[PDB]
Structure formats: C-alpha cells, structure tokens
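Before any comments, here is the structure.
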Amino acid sequence: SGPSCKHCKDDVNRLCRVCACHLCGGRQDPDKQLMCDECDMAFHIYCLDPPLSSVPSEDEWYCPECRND
Amino acid sequence: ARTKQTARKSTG
Ligand SMILES: [Zn+2]
Ligand SMILES: [Zn+2]
Ligand SMILES: [Zn+2]
C-alpha cells in the first residue's frame, strides 16, 4: 500500500491538487471530506458550513453528477 | 466512502 499522493509526498505540507479539495483545495476538515468513487474526486460536502448528521462508510457515496447521470 | 491514507490527524 502506498500514499494517495506519490508526487507531493515530500511536499505534503504544501497544498497540492492531487490530494486536496477539488474546488477550494483547502483542508478545513479532510476527515469529513467524502470522495466520489466513480469520479475519484473530493466534494465540498464538508466545505459547506452545515455538516452532515451522519457519514456513510459501508455505502459508497457518489457525487450528484453521478446520480444525475 | 473512500478517504486518503494521509491525514492531518495521524497517530503512532
Ligand atoms: Zn498531493
Ligand atoms: Zn472545498
Ligand atoms: Zn461522481
């Protein structure tokens, strides 16, 4: 098993798009950041002030675009 | 859901 980012691992301290929020790219709470498996990207689901009451672990979460497909 | 192996909160 290897780190999700092998290009900025040394610069993990710096912000990089490969391992950061897709839109803002900030890290307000990456632990609460969900990634879409079909698109493999992070979503503002956690960047928004209002947090989710519960986070699904067994059920993979898909971005609205996937469901709107 | 999927998360990154590296996170700001890391423990030994
Ligand atoms: Zn990175
Ligand atoms: Zn964001
Ligand atoms: Zn998606």
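In order, the residues displayed for chain A correspond to 298-366 in Swiss-Prot numbering, which applies throughout.
Using the three backbone atoms N, Cα and C, a Cβ is placed for every residue, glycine included.
The mutagenesis experiment A:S298 to A is recorded by Swiss-Prot, whose note states: Diminishes phosphorylation by PKA. The number of other CB atoms found within 10 A of the CB of A:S298 (mutagenesis position), across every protein chain shown, is 3.
Per Swiss-Prot, mutagenesis A:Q330 to A or K is noted as: Does not affect ability to bind histone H3 peptide. Neighbour count (other Cβ atoms within 10 Å of the Cβ, all protein chains): 23 for A:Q330 (mutagenesis position).
A:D334 (mutagenesis position) carries neither a helix nor a strand DSSP state and counts as coil. Swiss-Prot lists A:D334 to A among its mutagenesis entries, and the accompanying note reads: Impaired binding to histone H3.
For A:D337 (mutagenesis position), other Cβ atoms within 10 Å of its Cβ number 8. Recorded in Swiss-Prot as a mutagenesis result, A:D337 to A carries the remark: Impaired binding to histone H3.
All protein chains considered, the CB of A:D334 (mutagenesis position) has 14 other CB atoms within 10 Å.
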